[PDB]
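Scroll down for the structure; my scribbles are underneath it.
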Amino acid sequence: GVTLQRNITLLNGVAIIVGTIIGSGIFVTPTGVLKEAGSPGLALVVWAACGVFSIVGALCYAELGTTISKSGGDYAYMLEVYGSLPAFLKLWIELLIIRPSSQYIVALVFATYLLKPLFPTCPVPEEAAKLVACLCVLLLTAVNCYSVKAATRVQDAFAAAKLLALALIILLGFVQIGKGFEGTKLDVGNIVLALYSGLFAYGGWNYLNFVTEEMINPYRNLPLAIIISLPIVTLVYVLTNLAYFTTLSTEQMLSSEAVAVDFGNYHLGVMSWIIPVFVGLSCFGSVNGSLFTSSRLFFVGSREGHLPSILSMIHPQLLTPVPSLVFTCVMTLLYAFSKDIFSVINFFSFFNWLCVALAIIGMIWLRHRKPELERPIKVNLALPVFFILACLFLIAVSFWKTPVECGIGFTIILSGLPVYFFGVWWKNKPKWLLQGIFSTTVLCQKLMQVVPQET
Amino acid sequence: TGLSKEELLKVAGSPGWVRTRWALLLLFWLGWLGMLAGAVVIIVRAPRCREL
Ligand SMILES: Nc1cc(COc2c(Cl)cc(C[C@H](N)C(=O)O)cc2Cl)c2oc(-c3ccccc3)nc2c1
Ligand SMILES: CC(C)CCC[C@@H](C)[C@H]1CC[C@H]2[C@@H]3CC=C4C[C@@H](O)CC[C@]4(C)[C@H]3CC[C@]12C
Ligand SMILES: CC(C)CCC[C@@H](C)[C@H]1CC[C@H]2[C@@H]3CC=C4C[C@@H](O)CC[C@]4(C)[C@H]3CC[C@]12C
């Protein structure tokens, strides 16, 4: 009767991954790689390098998600290995901080860049920027309540807008060549910070795994949607960087706070405003991809008993997990209050790579423990071990960049232990809690007409 | 857990609850259109910044 149906066709699966990888990153992040590389040559090499590293990681998730078909993605793969508590400590940080801060930050990037050509020389007014961020998050949690076919048609449209924008950037680059290595920071301690500052622009490649369970044919399409996307991203990134270097000198990219907009100003003149608006529409796609995917993580977390049971309920006539979406929207808007925001994410530099390393370590241990479990994909064990070894080094680099802030993040991870013991180990025994939990649950079921899924 | 599928739907069709859900859906979109009217007000009623 009631379940999350298999709506996601291969091209929409490619949309969910390319839309959330391409991000804001490539339109503003090049500056960060020149800062630590010094040289357009070394820069354009580390862009390719963390590309092939990201392909190698994604090929491990292309394995994992065919071995374990659960839509918990990065969380489910921990639960199936390290058991109850390690998986919860992830979900707590994702729920409290990482997903709602990420969703808000990229919505605020949507708001500022979409408005930017009304205010070319100055800040976009902050009391306007926070509304135009909130209107976006509210709209996309409405759309993703109404239909998964609407949700994925939205991300097809904006994934297209993003690649069209990068094709336009690349094309103008080649046109500038048609119109007719340097001083390198060759220290390994510089190169490693170049690479680590570039990996951010590929961050997103795991996001398809949190919707594995809604793919039309996961055992074929989940590994194919990775291999149809990350090589495409890697090519488009090295070509987009190439395009900037045809037009912006090293000094100008080291000192411009919105790299794509300067390239827009040089080539399009009166029409320069097109590139800011494309960075905006580009970020709208990333809010949608994140809200979609994020709603499935909390859904799964509640189905596995880690999280309050309301978030498992579905709306029977629309087949969307309405209480999980509503929770995710509210938790995003509660970040709108904060006077500063990037800092709260920077506290968890290490966390994304740590969870990935723990998932692929999990895949090693899972091969030793249960060889009989079905595996449509079986990658040469060199790649997992290479990728793990590399991440254990980047986790250390993430601390070495700022040994204070990764400590603050690690302090907040321990906030999960109070909540796990109160929410899972205590069995909610006091009747004045237990009856109130039930009363609130049955109220929400009545209030938005939602029911438990059927196994 | 909470209510069964049938157990919920036999109650959730009551006229008071049906009108409640319609009212909340209307109120939400009215509040979002009001927030858009607010955002557009602030974008107009602000200093269009100095030309280079
Ligand atoms: N643990 C963790 C996990 C994620 C989710 O995975 C990523 C996603 Cl979904 C997107 C990007 C950026 C994206 N590749 C782009 O091109 O802008 C990076 C990461 Cl690590 C985070 O996102 C961000 C983030 C996203 C946008 C702006 C600022 C910060 N911080 C994250 C921390
Ligand atoms: C709803 C979410 C997703 C997007 C919201 C963006 C809104 C706030 C933006 C997009 C385009 C904007 C309009 C574009 C151009 C003009 C003309 C100018 O002389 C005054 C502002 C005005 C009239 C803007 C008002 C605000 C506006 C409507
Ligand atoms: C059920 C409870 C938690 C409320 C859920 C809705 C909350 C999270 C949403 C609905 C509309 C939102 C507001 C919309 C617009 C603005 C103006 C902005 O310049 C500051 C934040 C502020 C004030 C938002 C804060 C969060 C908000 C109040």
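Note that chain A carries Swiss-Prot numbering, so the residues on display, from first to last, are 43-222, 233-507.
Determined via electron microscopy, 3.9 Å.
Yeah, the Cβs are placed from backbone N, Cα and C, and that goes for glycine too.
As written in Swiss-Prot, here are the features:
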MUTAGEN   A:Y117 to A  Strongly decreased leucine transport activity
MUTAGEN   A:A246 to V  Nearly abolishes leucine transport activity
MUTAGEN   A:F252 to A  Nearly abolishes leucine transport activity
MUTAGEN   A:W257 to A  Nearly abolishes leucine transport activity
MUTAGEN   A:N258 to A  Decreased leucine transport activity
MUTAGEN   A:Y259 to A  Strongly decreased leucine transport activity
MUTAGEN   A:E303 to K  Decreased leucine transport activity
Worksheet item: Could you give the Cα distance in Å between A:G222 and A:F233, the residues bounding a stretch of 10 unmodelled residues?
Response: 19
Item to complete: Output the one of A:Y117, A:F252, A:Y259 that, of all these mutagenesis positions, has the highest number of other Cβ atoms within 10 Å of its Cβ.
Response: A:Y117
Discussion item. Just to confirm: which same-chain residues, 6+ apart in sequence, have a Cβ under 8 Å from the Cβ of A:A246 (mutagenesis position)?
Written reply: A:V75, A:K77, A:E78, A:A79, A:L84, A:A85, A:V88, A:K237
Discussion item. Validating a neighbour-count step here. Other CB atoms within 10 A of the CB of A:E303 (mutagenesis position): how many?
Written reply: 9
Discussion item. Neighbour count first, Cβ atoms within 10 Å, every protein chain included; then name which of A:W257, A:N258 tops the list of mutagenesis positions.
Written reply: A:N258
